[PDB]
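Asks: Sharing a structure here in structure tokens format.
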Amino acid sequence: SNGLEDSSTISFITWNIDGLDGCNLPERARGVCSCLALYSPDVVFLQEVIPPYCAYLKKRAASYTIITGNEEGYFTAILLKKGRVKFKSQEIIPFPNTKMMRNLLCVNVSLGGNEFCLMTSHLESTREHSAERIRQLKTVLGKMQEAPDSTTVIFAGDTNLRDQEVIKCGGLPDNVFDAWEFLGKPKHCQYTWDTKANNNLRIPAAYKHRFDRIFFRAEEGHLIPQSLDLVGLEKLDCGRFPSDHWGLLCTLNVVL
Amino acid sequence: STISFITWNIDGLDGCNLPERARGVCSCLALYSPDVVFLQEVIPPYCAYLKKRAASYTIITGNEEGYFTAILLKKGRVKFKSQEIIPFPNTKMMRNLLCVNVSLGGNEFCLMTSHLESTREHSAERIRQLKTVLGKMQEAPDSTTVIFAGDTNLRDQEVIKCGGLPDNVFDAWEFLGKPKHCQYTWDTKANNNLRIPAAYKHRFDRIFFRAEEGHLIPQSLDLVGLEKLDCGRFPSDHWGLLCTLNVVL
Ligand SMILES: [Mg+2]
Ligand SMILES: [Mg+2]
């Protein structure tokens, strides 16, 4: 449980849970929920949620308030641990040129005696949509910069980024950091989508990417990543994983 | 005091109406009787045809199998001195750089052609090949006039990525003031050979030259091959370029 000693921390998971794959979806949702029960994160950032998946989450993850990025199709969601996180508002920023109904979902909350703006997105998919993905990244980073200086901004989501693309933007702006980079680029959680290790898409080839990423903007030294680890690497009863992506579990300390 | 030439990707890879289209190319060449013809996408039976139909030209080829370039040199006007083939080590499309050393009277030339790597997706390799071409153009003695004519598949931004043409290498179309009437050499609005139901146009076919100041002066540039044949298609999906130049001492 979250005691006094652990009160300066925020923990979260971000995970594209592949709700577009209808096969074995209820069992796979139960697998995601088992992971949430194991770690009891304060916040969960999800991508590729669909409406019946919301019902699975209400059943097996009932301690979370669910905020969604849309009502129909597939969309992102932010889950907030009841009793820990106080919800203040939700904002949705459009991506006017998306061809995949993507957008930027933000929720303003209070947690641990601190004000946060929590953001997620599922940026335009595939190599061929690089230009639009880069435009969306700019929208995300601009929104991170625009937040009031007092609030702690955390983005976590499925960026679909290739390393060359971040550079095409000129890189993360000066007060914005990537949690994996901050922690010294640890190899154990570098790749979040890996067709050698994960067979869910049935791709007969071996490719791996760091698609899922965490960005944060805080006043100097005020937000310090403590750990980053993969989740969802256990096969379920059906012999498949919860998703084609691995999830990321992150803890950060909010410091005076 | 002149040299005249045509450069033309004649699409030997399109087997449909190929015999009629090859005869169409040559009917076209017969109208202009150029000193030199640079061809791309020649295939072996097309080459066999040219060896008979164009027996009045010396025919130099870039390969013997698949598809390849050729340079045709008018006998009695052009003295053939040597050929050189330079590989593009990373081509995935058997492309290369074909060069011939020739003389027209007292004037020595190095004439070059290539069919640079095709498609937007192969931009990086195409740029590497362009660099190989430009490097080679610099190698000739200063008194030798160097002309490259071929299907470059270039986008203008790719030439910028390359660093631009060097100060001593000129594009004949640019030299002539960027005339609009012969700008685009591949145009799916005007050319139906690929049955592309949309309008796209590119200046893929280009002419570069290096000559001592004022010793090679482009005079004209025109598109050729714009007449539909009996079968209702064109000799190629590309138009050819006919260029006339003076060599002025
Ligand atoms: Mg997916
Ligand atoms: Mg072609």
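Numbers run from 1 along the shown chain.
From the backbone N, Cα and C atoms, a Cβ is placed for every residue, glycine too.
Got these off Swiss-Prot a minute ago, pasting:
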- A:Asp158: active site, proton donor/acceptor (ACT_SITE)
- A:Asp18, A:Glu48: Mg(2+) binding site (BINDING)
- A:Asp244 to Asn (Swiss-Prot position 358): Loss of magnesium binding (MUTAGEN)
Asks: Between A:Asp158 (active site, proton donor/acceptor) and A:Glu48 (Mg(2+) binding site), find the distance joining the two CA atoms and give it rounded to the nearest Å.
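Replies: With distance taken Cα to Cα, A:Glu48 (Mg(2+) binding site) is 10 Å from A:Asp158 (active site, proton donor/acceptor).
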Asks: Measuring Cα to Cα, how far is A:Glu48 (Mg(2+) binding site) from A:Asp244 (mutagenesis position) in Å?
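Replies: About 11 Å separate the Cα atoms of these two residues.
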Asks: Counting across all protein chains shown, how many other Cβ atoms sit within 10 Å of the Cβ of A:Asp244 (mutagenesis position)?
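Replies: Taking every protein chain into account, the count is 22.
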Asks: Measure from the CA atom of A:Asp244 (mutagenesis position) to the CA atom of A:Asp18 (Mg(2+) binding site) and give the result in Å, rounded to a whole number.
Replies: 7
Asks: Considering the binding-site residues A:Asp18, A:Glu48, which residue's Cβ sits among the greatest number of other Cβ atoms within 10 Å?
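Replies: The residue with the densest Cβ neighbourhood is A:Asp18.
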Asks: Specify the count of other C-beta atoms within 10 Å of the C-beta of A:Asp158 (active site, proton donor/acceptor).
Replies: 26
